[PDB]
Amino acid sequence: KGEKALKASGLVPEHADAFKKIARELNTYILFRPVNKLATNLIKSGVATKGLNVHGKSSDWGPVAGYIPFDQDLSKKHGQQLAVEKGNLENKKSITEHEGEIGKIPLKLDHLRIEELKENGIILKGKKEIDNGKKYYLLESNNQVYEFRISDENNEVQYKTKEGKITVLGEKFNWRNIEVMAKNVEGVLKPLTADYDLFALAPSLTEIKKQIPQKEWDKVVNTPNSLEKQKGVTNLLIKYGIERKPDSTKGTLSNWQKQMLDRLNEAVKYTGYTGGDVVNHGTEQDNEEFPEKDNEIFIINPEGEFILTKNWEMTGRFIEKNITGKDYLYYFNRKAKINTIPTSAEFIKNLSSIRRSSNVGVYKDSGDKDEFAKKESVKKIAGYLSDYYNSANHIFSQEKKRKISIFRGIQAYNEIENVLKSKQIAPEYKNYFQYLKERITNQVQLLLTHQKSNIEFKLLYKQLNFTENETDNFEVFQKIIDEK
């Protein structure tokens, strides 16, 4: 929060002042991911940064830690049993799939970086061995299965494992280099650095009116009906915001948030970075190959107080205190799921996660109409969960957001009840749907108790009958909320 986040993240102070100027002149809650200081030294060195072509995470030891090495054993793949070749062939695929901006260059790092690692207390510049015809700059480490050899007169690392001990990869190499994957800046020698990443983004919707076209905002203000005005804003957001474009070098943003990103990219050139775009891949949940979870988030407020969190429940608490529970644009990263269960795209990910391993399930690769009817049921599930994950219901108060949230939970629970009115499905998806419906009952239940409803869930389910209408059955449900 201010200074403690700025020191425990290891964030660039001139970039901190630049981000305060960006937040002051653009009024956006800039969410961020935790960055490694060992990567931050090579970021503030100025050379190019990685995207999603490589996937090397931040290491825990090394002068090259932060760069993406050829052999990934100077990367996140440290001590991995069968995953060192996963990272190895992953950077092979980075070389041989994304041609044009992936290079084969030598290293670009600091010679005093070994002293930057000895002031970190990691490597041990000790005994010297003779290779390349010279008494070379062989330096040891603490973890002595590996050692770096940064060159004396050159700016390269001819690293090796010791020739008289075992390698954790299973091979043996004699003072080989890091043939580091690069970014071909029309021929400029620039390797890849572990980039500074995003977490989400959140402007205010009144500012968003001055970014998206607003003569349909001059249309949508002249309505006499409240829920239909909210549904017109729903039409505006379904055709404007979430209609995304999948990439791997810019990110999963709105086009106006892509303008936010390229403004962020240009506004850091004169501050101390020599490459421009330092944010070159997606957020925490945008790595859909496998998600992760962090314990602190560098959310930057519009007014200069760089907010920090402590626990994941405190992340949800301060998001529903600041991002969600105000009149802002909560645009997040799409049995203790107290508030935020994952999104419906990850529900489709879990749908494919046990439809390929076990080929049986809800509907098969077929042509019959009942299979497409269960496909229509899960289509309504995937629609209703993204309807539930639409926090832009706040042109009115936020209890309207609460009422529409519990309404969408009711409708999705009705769909999960409908999908068990089907044929003899595989029991894996049966207990999966039991899991979904029980977590959604717990979610709508505590969402009701944080309201002042005092009704149990089963009463409120059995009273509603939405045959053809979310227009007066919302008035049926809505009337109870309107009174006590």
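All residue numbers given for chain A refer to Swiss-Prot; the residues shown span 297-630, 651-800 in order.
Here the Cβ of each residue, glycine as well, is placed from N, Cα and C on the backbone.
The active site, proton acceptor annotation in Swiss-Prot covers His351, and the record cites experimental evidence as its basis. Within the same chain, residues at least six positions away from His351 (active site, proton acceptor) with a Cβ under 8 Å of its Cβ are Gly383, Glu386, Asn583, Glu585.
In the three-state DSSP scheme, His577 (mutagenesis position) is classed as coil. Sequence-distant neighbours of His577 (mutagenesis position) (same chain, 6+ residues apart, CB-CB distance under 8 A): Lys346, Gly347, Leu348, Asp491, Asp493, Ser544, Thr545, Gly547, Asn583. Annotation source Swiss-Prot lists Mg(2+) binding site at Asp491, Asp493, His577.
Positions annotated as 3',5'-cyclic AMP binding site by Swiss-Prot: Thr548, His577, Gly578, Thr579.
In Swiss-Prot, a mutagenesis experiment is listed as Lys346 to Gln, annotated with the note Loss of activity due to inability to bind the substrate. Its own atom aside, the Cβ of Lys346 (mutagenesis position) has 23 Cβ atoms within 10 angstroms in the protein chains shown. Under the three-state DSSP scheme, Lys346 (mutagenesis position) falls in the coil class.
Recorded in Swiss-Prot as a mutagenesis result, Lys353 to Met, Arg or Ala carries the remark: Loss of activity. Long-range C-beta contacts of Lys353 (mutagenesis position), restricted to its own chain and to partners at least six residues apart, with a cutoff below 8 Å, comprise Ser371, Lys372, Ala490. Taken residue by residue with DSSP, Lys353 (mutagenesis position) is part of neither helix nor strand, so it is coil.
The note that Swiss-Prot attaches to the published mutagenesis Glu443 to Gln is: Decreases activity. Sequence-distant contacts of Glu443 (mutagenesis position), defined by Cβ-Cβ distance under 8 angstroms and a gap of at least six in the same chain, are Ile419, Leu434, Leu435, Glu436, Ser437, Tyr455, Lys456, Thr457, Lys458.
Under mutagenesis, Swiss-Prot gives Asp491 to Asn with this note: Great decrease in activity. Under the DSSP three-state reduction, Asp491 (mutagenesis position) is assigned to coil, being neither helix nor strand. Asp491 (mutagenesis position) is surrounded by 23 other CB atoms, counting those within 10 A of its CB over all protein chains shown.
Among the mutagenesis results in Swiss-Prot, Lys525 to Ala has the note: Great decrease in calmodulin binding. The residue drawn here is the original one. Under the DSSP three-state reduction, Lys525 (mutagenesis position) is assigned to helix.
Record note (Swiss-Prot), mutagenesis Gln526 to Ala: Little effect on activation by calmodulin. The unchanged residue is displayed. Annotation for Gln526 (mutagenesis position): same-chain Cβ neighbours under 8 Å, separated by at least 6 residues, are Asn709, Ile711, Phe712, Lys716, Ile720.
Of all the Cβ atoms in the protein chains shown, 19 others lie within 10 Å of the Cβ of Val529 (mutagenesis position). Here the residue is the original one, while Swiss-Prot reports the published mutagenesis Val529 to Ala with the comment Little effect on activation by calmodulin.
Here Swiss-Prot notes a mutagenesis experiment, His577 to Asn or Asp, with the remark: Loss of function.
Where Swiss-Prot documents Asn583 to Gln or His as a mutagenesis experiment, the accompanying text is: Loss of function.
In Swiss-Prot, a mutagenesis experiment is listed as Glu588 to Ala, annotated with the note Loss of function. Neighbour count (other Cβ atoms within 10 Å of the Cβ, all protein chains): 9 for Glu588 (mutagenesis position). According to DSSP, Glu588 (mutagenesis position) sits in a coil region rather than a helix or strand.
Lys525 (mutagenesis position) sits 28 Å from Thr548 (3',5'-cyclic AMP binding site), taking the Cα positions as reference. Considering only the recorded positions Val529, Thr548, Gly578, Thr579, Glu588 (mutagenesis position) has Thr579 as its nearest partner by CA-CA distance. Listed in chain order, the extra residues whose Cβ falls within 8 Å of the Cβ center of the Mg(2+) site residues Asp491, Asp493, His577 are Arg329, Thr345, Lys346, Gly347, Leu348, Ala490, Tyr492, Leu494, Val575, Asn576, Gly578.
Other Cβ atoms within 10 Å of the Cβ of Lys525 (mutagenesis position), summed over all protein chains shown, number 16.
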